[PDB]
Amino acid sequence: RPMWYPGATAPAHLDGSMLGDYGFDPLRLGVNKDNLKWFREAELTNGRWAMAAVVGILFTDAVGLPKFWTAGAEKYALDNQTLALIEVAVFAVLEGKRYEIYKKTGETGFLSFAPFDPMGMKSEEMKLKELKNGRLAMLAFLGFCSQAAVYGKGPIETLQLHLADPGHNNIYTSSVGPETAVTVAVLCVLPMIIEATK
Amino acid sequence: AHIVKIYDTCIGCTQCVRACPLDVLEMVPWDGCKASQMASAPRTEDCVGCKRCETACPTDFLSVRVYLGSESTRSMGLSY
Amino acid sequence: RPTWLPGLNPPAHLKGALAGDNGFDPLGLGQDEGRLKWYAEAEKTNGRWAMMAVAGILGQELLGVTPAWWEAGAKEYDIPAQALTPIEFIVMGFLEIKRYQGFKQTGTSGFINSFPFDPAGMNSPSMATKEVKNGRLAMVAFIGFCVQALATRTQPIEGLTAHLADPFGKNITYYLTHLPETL
Amino acid sequence: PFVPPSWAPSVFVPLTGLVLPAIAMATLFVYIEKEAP
Amino acid sequence: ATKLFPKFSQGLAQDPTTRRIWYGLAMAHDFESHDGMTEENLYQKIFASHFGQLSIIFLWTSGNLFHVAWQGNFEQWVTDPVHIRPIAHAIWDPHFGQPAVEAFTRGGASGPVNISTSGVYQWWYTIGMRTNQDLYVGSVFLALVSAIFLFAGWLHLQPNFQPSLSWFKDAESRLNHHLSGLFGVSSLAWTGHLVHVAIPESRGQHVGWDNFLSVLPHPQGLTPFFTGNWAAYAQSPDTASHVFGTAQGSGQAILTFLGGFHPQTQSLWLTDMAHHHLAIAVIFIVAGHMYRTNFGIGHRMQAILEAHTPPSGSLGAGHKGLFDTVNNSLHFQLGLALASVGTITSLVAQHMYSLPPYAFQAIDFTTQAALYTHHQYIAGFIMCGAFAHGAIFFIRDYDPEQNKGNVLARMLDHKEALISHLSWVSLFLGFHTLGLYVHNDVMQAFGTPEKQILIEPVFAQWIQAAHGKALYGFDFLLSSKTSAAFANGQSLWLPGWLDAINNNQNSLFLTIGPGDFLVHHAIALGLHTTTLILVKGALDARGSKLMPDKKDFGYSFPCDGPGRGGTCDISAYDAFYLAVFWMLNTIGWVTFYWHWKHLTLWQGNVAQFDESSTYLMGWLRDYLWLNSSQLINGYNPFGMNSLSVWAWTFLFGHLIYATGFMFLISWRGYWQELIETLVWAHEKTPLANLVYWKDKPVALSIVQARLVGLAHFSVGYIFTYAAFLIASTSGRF
Amino acid sequence: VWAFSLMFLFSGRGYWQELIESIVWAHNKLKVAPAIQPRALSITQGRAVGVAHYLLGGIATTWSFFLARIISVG
Amino acid sequence: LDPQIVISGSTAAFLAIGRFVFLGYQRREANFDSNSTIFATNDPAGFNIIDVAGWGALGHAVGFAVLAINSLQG
Ligand code: CHL
Ligand code: CLA
Ligand code: CLA
Ligand code: CLA
Ligand code: CLA
Ligand code: CLA
Ligand code: CLA
Ligand SMILES: CC1=C(/C=C/C(C)=C/C=C\C(C)=C\C=C\C=C(C)\C=C\C=C(C)\C=C\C2=C(C)CCCC2(C)C)C(C)(C)CCC1
Ligand SMILES: CCCCCCCCCCCCO[C@@H]1O[C@H](CO)[C@@H](O[C@H]2O[C@H](CO)[C@@H](O)[C@H](O)[C@H]2O)[C@H](O)[C@H]1O
Ligand SMILES: CC1=C(C/C=C(\C)CCC[C@H](C)CCC[C@H](C)CCCC(C)C)C(=O)c2ccccc2C1=O
Ligand code: SF4
Ligand SMILES: [Ca+2]
């Protein structure tokens, strides 16, 4: 059972019953058993949202459509006032039906279908793959927003620019260079800090 | 709860017991004085700390002392 | 067992079981065996880094590099110093955490997961004493290199040749007194 | 350079004045009234 | 049920009222009163708290540096530090209207900013800061230092890093390292910075981390230091025509003792300050080898204390057992530290206004006034804390068996004499100072100013003459040209010092008269009365005739009830409580005197103070009423200006002070009955009784009420005076 | 007088009683202790003295201000 | 003024007064002054390395003070 660094120790409440366990809880926010399930469901839905959002942002830059941070300013074939009213009206019923699913079963669902799987490949390994991909997509979305904050342009453009000069084009040579360098050094020292005390 | 203590200088005049407004003190038999009685505090959980017993004590110095301790619903005299 | 001060008995906390134990501890930093063994490992690795540093400085001077050993940091290189720091910190953190965890399982040095990292044998207590002594000499030599470059602005071999050419002169007295002429 | 952007006060002053104190007050209020097991 | 908060007190966690939260907040740092606390754990918690405090201090300093480098005008202030106001930070407030936006937009900035009054611009300019890059680098460095200190505090609580109780009691080692390293080595390093950076930067030569290894601080380069020819470092100093920051008129010396002030910046010479730090560094390092630690040589403080008893027995046992009662009591050490720090803070205020060390500091009147007032108020609060901790030591750590016959026990043996004499001195000073004031007021009211009593301060004027001032005409010591003391310093430091002290345009030994005499007696009255309250509370802390067993109730308790005539405010905490008011009154008198004398000095009319400081009506009209006209006009029906924030702060302080009077006058009982009626009202109201409280609402305790009232009183006092002082000094100049 | 009131309103008689004890000690040392034992003012008396001085000082302040202003300009 | 001569003479003089004059007084005061390292030396009078450092420090301070005063030319 690999941990979040070579030589970690579970904080007595992450024994491994949950999928994708690595003993990562320094703030100990999952000390409560009741909060662990809710936080897990929140992590799963945040991961699903980030997965769909990252795939959508990556697809818009390939075709040539407007950037993800400027797509809202574009004029569509509707009114923004009516869009917000419809969005909160549909999501009220959708989120209400999803919340009642978690109280009866404990996982996500769509509308009145708690185990929503028309094809049927709901396996234990598939649940962990969803969590891993969701975590990766959450970091990817944070990276997309951060790259657009300092460099702008776009994710695909950022990757293309990094290949031109990898030794000179990175987060360390950008406007947030020293902060991230100090943070990387502090993070690299952190496992030794935890292992020195234990 | 507050801490109520009785000392050996008590003369058994029973003035502290009569002045207690929550029935905390009482009189027990004793042999160290002429009155053959001594004050006692067997119900300190109901003491509020008004210190009326100290005001009623005639010995110098006082034979009964009230030290304000932990506060609860009874010690704070709350009816709600 | 000869000690550092003649007629001085070695301390009780210092016994000849260690490699370079010469009974030298006027401050008493190794009272307990736990801190003593941790400091022994710290001395060995400090000496290893100093040995590599002195060897590198002497090799750079012998091979005729353009900047001196105190100017190699500011020299232009591919993948600038701003980008070299995180890569070095990440790889050093991994290597050092593996070295530290291997030190807890067994009280010896290593390399990632080879504890002890001893290929081709050739290990003996005498070799351990030689390693500790060479490390101490290298540490003193590195500090000498730093102070020599500070007060004389000359590289190690250059300063040694300057001292050999004129012994009664070009020493600490001349360099400490003729400081404006050097700059 | 360490110079913050021009929009930095318009984001940090409302944050430190309303978002952070609300979160801190809510978390502290929940912690004060939590009952021991 | 039992609540989690507070985790350190099980009795408070079982309290079902709102008093639990308040007491948990006010008893968080009283580690000695926590549940299951030992001595070793106590020292470890204090160690961690010390590291956290250092982290906060360094982060605050880095924040000030960062804001000055970002939203300030340091790059423009160094060019013209006489006609450019320093900028503290920018203002971003959505409540500001348009006139407030253009009103606060000043100092050359592009938006609303705050004009700094802390004097960090002059300090940073004197030590060598010139560009915003330097302040940015210093801010990042201090932030890293703060993070390191915070990590050290967290690390010293984990296992294998917690120091033992024996390590915390090594007084000899700690004192040796603090005198030699924390004091001597730090001063030596500061001398290195002044000699290497500050002095060359003041002469127009940039010396930074990129070129300090190739730039010589002196043209002779360490040769005179090793050969003993130290006088070579004092040759060719800065002339009288030297322009700060440029090479015009600059010299080559690095260690001088010219004395006096710089002719342009009106501040102490940088070479003199460097030489000062070098001398004190050598002295402190030498003093750091006095105690015996691990090499046989040195002293043992217990031996020195035990071998210091007079033979006639005038001091009884002398200082026997004083080493144990100090080393084993943290309140004794805290009281000694606070007493010394408070006195040093007062010393800093006096020396900083009289001998300005930073360039262009004397011209900044607002900075001088704010700095003096700030340090004097801090010193007063620290002094009150020193005496409060002395009382806490008497109650919690004093042992009469261990301190038998020594000076400590003898103090309590004759405490009545000390309290009575303090009372007599305070009574005499108050009666006479008030009588002379009322007499002068009646003489000024009846139209006979020549009939008021004006006692000339001949003793202080005699001291001023001894320092070199020839205005009074005593002509002795430094005032006489034929004295040995005068002739022995004419070649080292007396010329500059005499030229500076005989100048009436600075604050170096200002001219004094009868008004100064009277206000000095008022200051003496304040000091003696505050000392009387604090000393009486510390000596009567263990008991008195009214409460023979006061030590059995702790340092802070409400009272002993209405019996035995009444025992309100009988604890030592209440003595400190009453002494805070006297401290505020004393600091108010000293700051009022300082501000009025300096205002009349800066305005060019010292005769106004000399003729109006002898009666209280002059103080109320010519100083309080006259100088508050611009303050109260910050915002009026015709508009507002940049001074409206001080007017709002003035009214703010008045409101807080008055709010404090409520907790100070009305007591618990009335509020508890009112709260009970409110409880009934909430319980009998529909649509609202569905929402219930978790803690039972109760009135604030007697001790809590006193603390809350004093906090409001002090906050209102400080804010009101700060707003008035800054607004009057900035508007007038 | 008004400021004088703040001494009685913000303090308690226990402190004053102990201070009186020290003053009585100084009197007993010089044999000048009065037969009538000096006691601090009672809690009720302290409140009464404080409110009396507060009212007198404030009302007299307003009286002086009003009369001087209205006589000089009216 | 020769710095070497002054420094050497001051150091030798302080070491001589510390080894032949004030050694007994210092030893009597150090013993009555009541983890450690015993700096045993072969010196017949017990003058160890710590005493050498202390007396040499005093001699160096005195010598440099004398050199400084003489350098001031007064
Ligand atoms: C692990 C040990 C380690 C050590 C001991 C040093 C030591 C040094 N690095 Mg270095 N570095 C080290 C690791 C690393 N560095 C760098 C990246 C850099 C850079 C980018 C630079 C240095 C520089 C320096 C020098 C700064 C000293 C000074 O005050 O310069 C102050 C410099 C001056 C006042 C200007 C030059 C004056 C010179 C001509 C006069 C003589 C100077 C002295 C002889 C220096 C004596 C150094 C001694 C005290 C250590 C110094 C010799 C600096 C350098 O080389 O500057 C020339 C520099 O720019 N290092 C990296 C990559 C991330 C490192 C590790 O990963
Ligand atoms: C104790 C030092 C200190 C103080 C008193 C201030 C005060 C202020 N800052 Mg500032 N700041 C500081 C340090 C400080 N800062 C440091 C070191 C940095 C560099 C990272 C910054 C970066 C910064 C920016 C970018 C901005 C401000 C701004 C402001 C102003 C708006 C209020 C605010 O808090 O914004 C927010 C302040 C921050 C987000 C910085 C906090 C970062 C530190 C590391 C955390 C501190 C934690 C704290 C000590 C814990 C105690 C708080 C509480 C739990 C009790 C205000 C006058 C804004 C402004 O200029 O308004 C016009 C603004 O835009 N600050
Ligand atoms: C220290 C931080 C702080 C900040 C950043 C603000 C900011 C603001 N205040 Mg406020 N205020 C504060 C403290 C603060 N206040 C305190 C401590 C008090 C008590 C003394 C008040 C009392 C106060 C009053 C009485 C009023 C304000 C008003 C305002 C708004 C100005 C109206 C305007 O001209 O813009 C334009 C306004 C808009 C464009 C509408 C924006 C509506 C909100 C702000 C956006 C949506 C809310 C957001 C999504 C959720 C935030 C909740 C969050 C904590 C989780 C403004 C956004 C005024 C106001 O509320 O406007 C009606 C006003 O009446 N404040
Ligand atoms: C040379 C070694 C050394 C050094 C440098 C220090 C340094 C320090 N120790 Mg430490 N200590 C040492 C050895 C040392 N110690 C040893 C050997 C022991 C074991 C016996 C201890 C045991 C120990 C304990 C138990 C504690 C400390 C603490 C401290 C900190 C005190 C915090 C402070 O007051 O600020 C610094 C004080 C000064 C710089 C002196 C100021 C001088 C006066 C007062 C001011 C005048 C200067 C000037 C006019 C003002 C500047 C003007 C301008 C810049 C504003 C400090 C950083 C405390 C701590 O833990 O903090 C985390 C503490 O609790 N030490
Ligand atoms: C090095 C300085 C120092 C240190 C370490 C201590 C340490 C300690 N003190 Mg002490 N003290 C000091 C200085 C110091 N004091 C000074 C300078 C004073 C004079 C003011 C006092 C007066 C004092 C008293 C009377 C008492 C202590 C007590 C204590 C002990 C625990 C109480 C506590 O801290 O809980 C926590 C403290 C608090 C929660 C403080 C409350 C908040 C205050 C009032 C600040 C309010 C400011 C306000 C918010 C400003 C807002 C304005 C703005 C909004 C406009 C503790 C060991 C108490 C004790 O020993 O217990 C028996 C005790 O009663 N101190
Ligand atoms: C303007 C308000 C005021 C005044 C005048 C005083 C005055 C005094 N305080 Mg006090 N104090 C005050 C506010 C004030 N306090 C406040 C707000 C607090 C916080 C609650 C304290 C707390 C405090 C404490 C804790 C102590 C004092 C003490 C003292 C006495 C110090 C001795 C002295 O100076 O002799 C001079 C005497 C006077 C200034 C009194 C005025 C004399 C009058 C004007 C003369 C009589 C007038 C005339 C002849 C007759 C008129 C009467 C008329 C009805 C006919 C003194 C009487 C200390 C003490 O008792 O010392 C022994 C003491 O320990 N004070
Ligand atoms: C200027 C000082 C001051 C202030 C502000 C108050 C205020 C108050 N007194 Mg009080 N009082 C005072 C002096 C003061 N007193 C003194 C010196 C005494 C001693 C004689 C008393 C004795 C006294 C008694 C005996 C009683 C009161 C009562 C009351 C309350 C009346 C209810 C009310 O007015 O509604 C409104 C509150 C106010 C007008 C106070 C100001 C509130 C401001 C304007 C609102 C600001 C809100 C703002 C947005 C907050 C944001 C802060 C931000 C950081 C989040 C009230 C809170 C009575 C009571 O209990 O209530 C029925 C009561 O019986 N007082
Ligand atoms: C209660 C108590 C306490 C105490 C406290 C205190 C004690 C306080 C105070 C106080 C103070 C705060 C003090 C101070 C002081 C000071 C002094 C004592 C000084 C001095 C002086 C001198 C000696 C000088 C001289 C000179 C001159 C004159 C000038 C010129 C210079 C010279 C030097 C010459 C404690 C805590 C301990 C504990 C127990 C209890
Ligand atoms: C600038 C500081 C921040 C960057 C920090 C870099 C990482 C530092 C880690 C924290 C410091 C750990 O510091 C070091 O830890 C080791 C490992 O536990 C301790 O060593 C410990 O384990 C050894 C292993 O046998 C035992 O023998 C010993 O008794 C015990 O103390 C050392 O006593 C301590 O000196
Ligand atoms: C000062 C003060 C005192 C002390 C006040 C006293 C002792 C009253 C003093 C009044 C006079 C001065 C007492 C003596 C009166 C004599 C008749 C005067 C004779 C003198 C001749 C010249 C006539 C308290 O007792 C008290 C009690 C409760 C709360 C606050 C306080 C409080 O603030
Ligand atoms: S009042 Fe005092 S003496 Fe009388 S019975 Fe009670 S304790 Fe005893
Ligand atoms: Ca510079």
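Residues displayed in chain B correspond, in order, to Swiss-Prot positions 2-81.
Header entry for method reads electron microscopy, 2.5 Å.
Cβ atoms here come from the backbone N, Cα and C positions, even for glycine.
According to Swiss-Prot, the features are:
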{"type": "DOMAIN", "residues": "B:2-31", "note": "domain '4Fe-4S ferredoxin-type 1'"}
{"type": "MUTAGEN", "residues": "B:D9 to K or N", "note": "No effect"}
{"type": "BINDING", "residues": "B:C11, B:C14, B:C17, B:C58", "note": "[4Fe-4S] cluster 1 binding site"}
{"type": "MUTAGEN", "residues": "B:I12 to V", "note": "60-fold increase in affinity of PSI for ferredoxin; when associated with 15-KR-16. Unable to grow photoautotrophically"}
{"type": "BINDING", "residues": "B:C21, B:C48, B:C51, B:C54", "note": "[4Fe-4S] cluster 2 binding site"}
{"type": "MUTAGEN", "residues": "B:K35 to T", "note": "Drastically decreases affinity of PSI for ferredoxin. Decreases cross-linking of ferredoxin to PSI-D and PSI-E"}
{"type": "MUTAGEN", "residues": "B:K35 to D or E", "note": "Drastically decreases affinity of PSI for ferredoxin, limits photoautotrophic growth at medium and greater light. Decreases cross-linking of ferredoxin to PSI-D and PSI-E"}
{"type": "DOMAIN", "residues": "B:39-68", "note": "domain '4Fe-4S ferredoxin-type 2'"}
{"type": "MUTAGEN", "residues": "B:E46 to K or Q", "note": "No effect"}
{"type": "MUTAGEN", "residues": "B:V49 to I", "note": "Leads to partial destabilization of PSI; when associated with 52-TQ-53, alters the FA center. Unable to grow photoautotrophically"}
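Structure coloured by features recorded in Swiss-Prot.
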{"residue": "B:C11", "record": "[4Fe-4S] cluster 1 binding site", "Cβ within 10 Å": "23"}
{"residue": "B:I12", "record": "mutagenesis position", "Cβ within 10 Å": "17"}
{"residue": "B:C14", "record": "[4Fe-4S] cluster 1 binding site", "Cβ within 10 Å": "18"}
{"residue": "B:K35", "record": "mutagenesis position", "Cβ within 10 Å": "7"}
{"residue": "B:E46", "record": "mutagenesis position", "Cβ within 10 Å": "12"}
{"residue": "B:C48", "record": "[4Fe-4S] cluster 2 binding site", "Cβ within 10 Å": "25"}
{"residue": "B:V49", "record": "mutagenesis position", "Cβ within 10 Å": "19"}
{"residue": "B:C51", "record": "[4Fe-4S] cluster 2 binding site", "Cβ within 10 Å": "18"}
{"residue": "B:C54", "record": "[4Fe-4S] cluster 2 binding site", "Cβ within 10 Å": "28"}
{"residue": "B:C58", "record": "[4Fe-4S] cluster 1 binding site", "Cβ within 10 Å": "25"}
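Sequence-distant contacts of the domain '4Fe-4S ferredoxin-type 2' (B:39-68) (same chain, six or more residues past either end, CB-CB distance under 8 Å): 2-31, 33, 75-78. Between B:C14 ([4Fe-4S] cluster 1 binding site) and B:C48 ([4Fe-4S] cluster 2 binding site), the C-alpha separation comes to 20 Å. The Cα of B:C48 ([4Fe-4S] cluster 2 binding site) lies closest to that of B:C17, out of the recorded positions B:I12, B:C17, B:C58.
Cα-Cα distance from B:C51 ([4Fe-4S] cluster 2 binding site) to B:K35 (mutagenesis position): 29 Å (rounded to the nearest whole number). Among the recorded positions B:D9, B:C11, B:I12, B:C17, B:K35, B:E46, the ones whose Cα sits within 10 Å of the Cα of B:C54 ([4Fe-4S] cluster 2 binding site) are B:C17. Shown in sequence order, B:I12, B:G13, B:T15, B:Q16, B:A40, B:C54, B:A57, B:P59, B:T60, B:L63, B:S64, B:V65 are the same-chain residues outside B:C11, B:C14, B:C17, B:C58 whose Cβ sits within 8 Å of the Cβ centre of the [4Fe-4S] cluster 1 site. Of the recorded residues, B:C17 ([4Fe-4S] cluster 1 binding site) and B:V49 (mutagenesis position) place their C-alpha atoms 14 Å from one another.
Among the recorded positions B:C21, B:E46, B:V49, no residue is found with its Cα located within 10 Å of the Cα of B:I12 (mutagenesis position).
Reported as a whole number, the C-alpha separation between B:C58 ([4Fe-4S] cluster 1 binding site) and B:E46 (mutagenesis position) equals 21 Å. Around B:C21 ([4Fe-4S] cluster 2 binding site), taking its Cβ as the centre, 23 other Cβ atoms fall within 10 Å, counting all chains. Look at B:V49 (mutagenesis position): DSSP puts it in coil. Comparing CA positions across the recorded positions B:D9, B:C11, B:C21, B:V49, the one lying closest to B:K35 (mutagenesis position) turns out to be B:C11. Helix first, then strand, then coil: DSSP counts for the domain '4Fe-4S ferredoxin-type 1' (B:2-31) stand at 5 helix, 8 strand, 17 coil. The number of other Cβ atoms within 10 Å of the Cβ belonging to B:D9 (mutagenesis position), over all protein chains shown, comes to 9.
In space, B:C21 is the closest of the recorded positions B:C21, B:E46, B:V49 to B:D9 (mutagenesis position), judged by Cα positions.
Between B:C21 ([4Fe-4S] cluster 2 binding site) and B:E46 (mutagenesis position), the C-alpha separation comes to 13 Å. Summarised by DSSP class, the composition of the domain '4Fe-4S ferredoxin-type 2' (B:39-68) is 8 helix, 7 strand, 15 coil.
Checking the recorded positions B:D9, B:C14, B:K35, B:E46, B:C48, B:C58 against ligand 11, the ones whose Cβ sits under 6 Å from it are B:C14, B:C58.
Apart from B:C21, B:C48, B:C51, B:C54, the [4Fe-4S] cluster 2 site neighbourhood in this chain, defined by C-beta within 8 angstroms of the site C-beta centre, holds B:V5, B:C17, B:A20, B:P22, B:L23, B:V25, B:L26, B:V49, B:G50, B:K52, B:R53, B:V67. Here the C-alpha separation of B:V49 (mutagenesis position) and B:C11 ([4Fe-4S] cluster 1 binding site) works out to 22 Å. Separation of the C-alpha atoms of B:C11 ([4Fe-4S] cluster 1 binding site) and B:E46 (mutagenesis position): 22 Å, rounded to the nearest whole number.
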